[PDB]
Protein chains: 2
Amino acid sequence: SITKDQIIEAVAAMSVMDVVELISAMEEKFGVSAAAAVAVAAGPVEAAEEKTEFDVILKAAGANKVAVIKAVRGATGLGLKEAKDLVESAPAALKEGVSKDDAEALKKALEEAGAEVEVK
Amino acid sequence: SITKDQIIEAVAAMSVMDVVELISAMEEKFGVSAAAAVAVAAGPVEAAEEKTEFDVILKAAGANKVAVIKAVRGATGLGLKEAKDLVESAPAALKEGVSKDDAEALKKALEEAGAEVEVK
């Protein structure tokens, strides 16, 4: 009685592992596998980390929305509109995880114009 | 005598169709065919469309068919001849649905040579 049904209850008789091995077996035997795999995804790490991830937030454009808008699109490159809305939607994050030098560069720019910036 | 291997030779004992039923049985039984749908294609069609599909047409090569021919084959890679005929068959579409940056890149190139281009 080597029916197909009996084979069904057979797989439901063994452990998942046994099922993995089986499937894996046939896969090779009948050669019905896309032996290749693809996904790409990972993220290594190790002591001795750097500190060049500063976030520049914009609190108040101040009485110089003009210069600000410039600094914005200038630091990013978003459409005039997008930039406008951004500022108009204050507070708004200008940059995230950028080099300190860059952060302070724009920061000083905001100050020169007379705007309120946030560094975190 | 229900070994993993014995099962392998079992699948190679029946027809493909009969096997399809086998595999199918388990699929339904263990219901191992219904675990949400993370994604597959991911590309719906809704408002908020982009504008990066510009067409660069060539109207007149001008008094610089040489430079033009270069720009042509350079932007495409068609045989010297093909390119020649193309230009000689003006007007001729250079590119279709290409990035604006690219469109303007060749455009400026044509201008540098002194040719008439069309952007649509």
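Using the numbering of Swiss-Prot, the residues shown for chain A are 2-121, in order.
Each Cβ is built from the backbone N, Cα and C atoms, and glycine gets one as well.
Listed in Swiss-Prot for this protein:
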- A:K66 to A: EF-Tu-binding and EF-Tu-promoted GTP hydrolysis reduced (MUTAGEN)
- A:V67 to D: EF-Tu-binding and EF-Tu-promoted GTP hydrolysis reduced (MUTAGEN)
- A:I70 to A: EF-Tu-binding and EF-Tu-promoted GTP hydrolysis reduced (MUTAGEN)
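Neighbour counts of Cβ atoms within 10 Å were taken for the mutagenesis positions A:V67, A:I70; the minimum is at A:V67. Non-local neighbourhood of A:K66 (mutagenesis position): A:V88, each in the same chain, at least six residues away, with C-beta under 8 Å from its C-beta.
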